[PDB]
Amino acid sequence: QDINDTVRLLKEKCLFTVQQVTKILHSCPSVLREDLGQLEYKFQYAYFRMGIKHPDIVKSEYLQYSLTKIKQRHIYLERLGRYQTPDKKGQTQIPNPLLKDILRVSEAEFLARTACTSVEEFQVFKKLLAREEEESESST
Amino acid sequence: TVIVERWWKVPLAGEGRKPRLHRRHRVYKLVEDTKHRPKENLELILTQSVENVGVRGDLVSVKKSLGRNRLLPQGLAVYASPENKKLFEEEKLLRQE
Amino acid sequence: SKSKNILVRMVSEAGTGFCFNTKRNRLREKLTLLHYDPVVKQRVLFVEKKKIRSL
Amino acid sequence: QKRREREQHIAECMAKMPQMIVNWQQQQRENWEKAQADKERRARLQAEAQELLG
Amino acid sequence: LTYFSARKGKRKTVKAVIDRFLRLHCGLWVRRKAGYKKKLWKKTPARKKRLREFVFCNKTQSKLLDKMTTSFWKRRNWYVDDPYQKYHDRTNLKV
Amino acid sequence: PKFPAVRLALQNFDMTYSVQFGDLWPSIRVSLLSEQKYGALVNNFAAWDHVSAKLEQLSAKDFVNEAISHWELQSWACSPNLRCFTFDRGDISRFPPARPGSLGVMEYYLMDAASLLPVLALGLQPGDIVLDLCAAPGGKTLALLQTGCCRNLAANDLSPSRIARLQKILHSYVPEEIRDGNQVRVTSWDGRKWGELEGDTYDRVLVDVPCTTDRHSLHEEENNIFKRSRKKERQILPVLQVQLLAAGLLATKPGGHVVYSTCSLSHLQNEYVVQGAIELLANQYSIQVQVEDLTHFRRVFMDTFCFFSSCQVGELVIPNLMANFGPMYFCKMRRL
RNA sequence: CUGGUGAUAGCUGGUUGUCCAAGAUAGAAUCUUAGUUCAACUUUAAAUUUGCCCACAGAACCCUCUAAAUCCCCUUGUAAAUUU
RNA sequence: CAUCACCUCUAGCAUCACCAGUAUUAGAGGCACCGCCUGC
RNA sequence: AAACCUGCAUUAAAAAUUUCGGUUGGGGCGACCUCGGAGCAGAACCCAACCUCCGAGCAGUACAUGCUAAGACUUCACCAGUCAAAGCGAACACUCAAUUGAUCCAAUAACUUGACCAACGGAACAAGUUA
Ligand SMILES: C[S@@+](CC[C@H](N)C(=O)[O-])C[C@H]1O[C@@H](n2cnc3c(N)ncnc32)[C@H](O)[C@@H]1O
Ligand SMILES: [Mg+2]
Ligand SMILES: [Mg+2]
Ligand SMILES: [Mg+2]
Ligand SMILES: [Mg+2]
Ligand SMILES: [Mg+2]
Ligand SMILES: [Mg+2]
Ligand SMILES: [Mg+2]
Ligand SMILES: [Mg+2]
Ligand SMILES: [Mg+2]
Ligand SMILES: [Mg+2]
């Protein structure tokens, strides 16, 4: 039933195609170990706040990465203005950085390629973001 | 067994008269379901030797899932009725004598 | 509408059980007032015991 | 018994109360005195900055 | 108000009046002050003094409460050591 | 609800400030969206010596004292008797909430460290009379009283609601003996009247005109300047800044100094307003003023602040991730 | 279609002998302004004694000054007024 | 609107529809043939 | 061993009941609803809605800011609100124009406390649209 809930959450809650579900399980086996609540939050974060559709999530191996590093890199890019959240129509003012650039690239190289910020500045943001996230859990 | 109780008080009917039930008196609240209560042990008098006790006429207590399923249908045990105890008491008395 | 003050309850040290509510600054130590106790008909020491609400 | 127990507790507290009030009153003056003493110390320290100039 | 009950055919009493008001047999109605237990920390002692006292209703309110209660509440009672016993009759009242 | 005022404020800033700062705008934008670092301003009236020791235990460092010793190293000075403790660069640590001392007054005040520079740039001297326009809620007003160099003060802000907050701040921090006399005067009147009520009265004038506060606009949802109802006020906001600064300039005596401070990154409200007042005085009242150079001031505080070096007259402190103080713009102009 | 059902309608319409008598415009609250409740006004009965009209006297300084007047009100002319 | 054609989605199976059928099948849908061009 | 059934929980599906608070020619976008003051009825009181403009949803000092009690005021009703001699008890009716919220209910040994119920005399909890 642990496996059943994991796949059913992807198929029903996350509305993933059965073909897409098999690819995710084959490529990212950490999904089964991951908790259902954290996994569901990770998916909807990319779908709504980031604007990534279902086919891109499967192909980009998004679900395998840690949720925390996704928050740190995406929000920093969003606050930098390099990343634009798609509107209702789905259009973006500026082409958003590709998901492979954000996550697959190393932290030091990621800043140079897209963020264009020094290493020291990003370190302060993570501590700031962690405090905001910690207060977020306590507040909610 | 589902044991329920009425949310609303039922007015007293009197002596020799039936209570007047209202539409609101059909609202019940669950008090206790007897299926979720701790089990009890059935008291039986053994007739033939068993793994737990091998002495005929020795009163034993086991789970109701064993006496009802195995001991009683197979004739291994009998109910611990007071009359049965008196009959087996005489049988034990003859053994001592 | 920041809560600068809080409502506290002062309990008499005379053992009569008489208590009254007073307003004090949140950023302050526990008060020890000298209030009139009707039970003993004289002024007695009072001590803050529990905060009621934040004003 | 409940009336007597409450009455005895009131009497016991009232016995220690005059000393408690005096101690509480004394503590108020001591804190006020120490704060007053620090004000004198700061005035000397503030004067020292002007003293170095002159 | 139920002027005729469905089972006895007689006038009923509104229980919201019995739990709030007291009727002196002379005809007066005694009530409490609205808010004598609410936010006492922000009220002056003079204001609280006149809040924890019992007052009388006026002509219109007393007439209203008489129609909302039956005769069982307008009868003369003889409770032993009743706090309001001496208030059931008017003294030296003219017109 | 409906359209968030935060997004409307961010949209207006994004178009305007991208051109002005270029590649620096992404760095500024993150700092603006992040929480600003709070500096601890020790109350001189309270146990300043004890609190200074207490803050040093929390790894806080007095940058003002460090900046004092740097005046001789680099080779009007600045307002003395100011002690503000901040953390190291890149430290997100927050100060504990302030507490009353043995004297009954709060030991220190938490405020932006970039807001102290207009007080520092004012170059306050003992025995002077200080006029502060839009003094409420008292961020700069408290610092002036901490110095003790102002015998007479006039704190005027148009909004009585802001003024009432200022008096409570003064009561909690400033002892009543100073406030008892006519030393501190608190009024709620238009600052444009001060150019006629009291001319040449004050030697030091600090004019912090109302403006779109970038830090507050992007976070606060109440009374935002960028909401639809406040659009008319925002359009006439540059007009008010020119009139209020001009009134403060006329209020000072010749030979005095006036510091114009603004909490925004908009050039239309920082440099254009300064130039507008200078032209306005000459055309209508024939008044000439000289803007002093703040480059020497900048080089001392470069360690603890980030500065934008493309300003015509004033000095602009831009927010940064490591140094979140700002945004703050201040220009010191003296009357001749 | 029948029944609940004589559903409900702050809405529209209607409301049937004779004669006489007294009788119109302050407001407040309200999911309220097409309504209702209280007050005012009006009616009847009762009780009581003053009611109206009004001679002086009297009713704030301000922001510098400034209207017709109003309140109160003994006499007097009158017969009402208050209360239940 | 439907329409061949194309496309998406779901389903590995029987004794009352689908079906006395079995993924070259069945169902739920989009679009409206074909031909050319294009995404990936 | 396993299933079915039953009871109780947890998601989801599909449904079920109910409602669209007022003010501003209409719509859009916004503002407004309570309390205090002014233009505002020049002289007892009251009274100009809509409108124009500025505020208030506090804070501070007390800790007898205790307890009782004649006579009055009153925002045109009610609710609510306001002043107060004397007296007991102490000492030798706090400032402030507004600075506020009923009942039920909940918590508590008692005392007492709880709503931007701000649609501010307050429905325990309900949107949009119909060409
Ligand atoms: C951006 S705040 C600056 C506050 C203060 N100077 C500080 O930094 O701590 C500007 C304030 O000026 C006030 N203000 C607006 N218009 C004014 C005017 N015309 N005359 C005087 N003050 C005004 C506003 O109430 C506003 O709170
Ligand atoms: Mg009977
Ligand atoms: Mg009808
Ligand atoms: Mg109606
Ligand atoms: Mg007639
Ligand atoms: Mg078609
Ligand atoms: Mg009245
Ligand atoms: Mg309402
Ligand atoms: Mg209302
Ligand atoms: Mg009212
Ligand atoms: Mg049509």
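We number chain F the way Swiss-Prot does; in order, the residues shown are 36-110, 123-383.
Backbone N, Cα and C atoms are what each Cβ position is placed from, and that goes for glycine too.
According to Swiss-Prot, the experimentally introduced change F:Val65 to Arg is described as follows: Disrupts complex with MTERFD2; when associated with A-136, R-139 and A-141. Record note (Swiss-Prot) on the mutagenesis of F:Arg136 to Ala: Disrupts complex with MTERFD2; when associated with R-65, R-139 and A-141. Looking at Swiss-Prot, the entry for mutagenesis of F:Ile139 to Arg says: Disrupts complex with MTERFD2; when associated with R-65, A-136, and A-141. Listed in Swiss-Prot as a mutagenesis experiment, F:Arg141 to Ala is described as follows: Disrupts complex with MTERFD2; when associated with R-65, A-136 and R-139. Per Swiss-Prot, the feature S-adenosyl-L-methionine binding site maps to F:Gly185, F:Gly186, F:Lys187, F:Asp204, F:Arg209, F:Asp237, F:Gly238, F:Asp255. According to Swiss-Prot, the mutagenesis experiment F:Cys258 to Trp carries the annotation: Abolished methyltransferase activity; when associated with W-310. Swiss-Prot lists F:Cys310 to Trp among its mutagenesis entries, and the accompanying note reads: Abolished methyltransferase activity; when associated with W-258. Under the heading active site, nucleophile, Swiss-Prot lists F:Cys310, citing experimental evidence as support.
Of the residues the record lists as binding S-adenosyl-L-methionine, namely F:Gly185, F:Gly186, F:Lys187, F:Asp204, F:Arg209, F:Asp237, F:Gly238, F:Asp255, the two whose Cα atoms sit farthest apart are 19 Å from each other.
For the pair F:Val65 (mutagenesis position) and F:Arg136 (mutagenesis position), the C-alpha distance works out to 16 angstrom. Here the binding-site residues are F:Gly185, F:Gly186, and the one ringed by the most other CB atoms within 10 angstroms is F:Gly185.
Counting only the Cα atoms, the space from F:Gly185 (S-adenosyl-L-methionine binding site) to F:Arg141 (mutagenesis position) is about 21 angstrom. Around the Cβ of F:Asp255 (S-adenosyl-L-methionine binding site), a 10 Å sphere holds 26 further Cβ atoms from the protein chains shown. Distance noted between the C-alpha atoms of F:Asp204 (S-adenosyl-L-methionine binding site) and F:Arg141 (mutagenesis position) is 30 Å.
Under the three-state DSSP scheme, F:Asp237 (S-adenosyl-L-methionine binding site) falls in the coil class. Cβ contacts within 10 Å of F:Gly238 (S-adenosyl-L-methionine binding site), excluding its own Cβ and spanning all protein chains shown: 25.
With the fewest other C-beta atoms within 10 Å around its C-beta, F:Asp237 stands out among the binding-site residues F:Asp204, F:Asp237. Within 10 Å of the C-beta atom of F:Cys258 (mutagenesis position) sit 23 other C-beta atoms, taking all shown protein chains into account.
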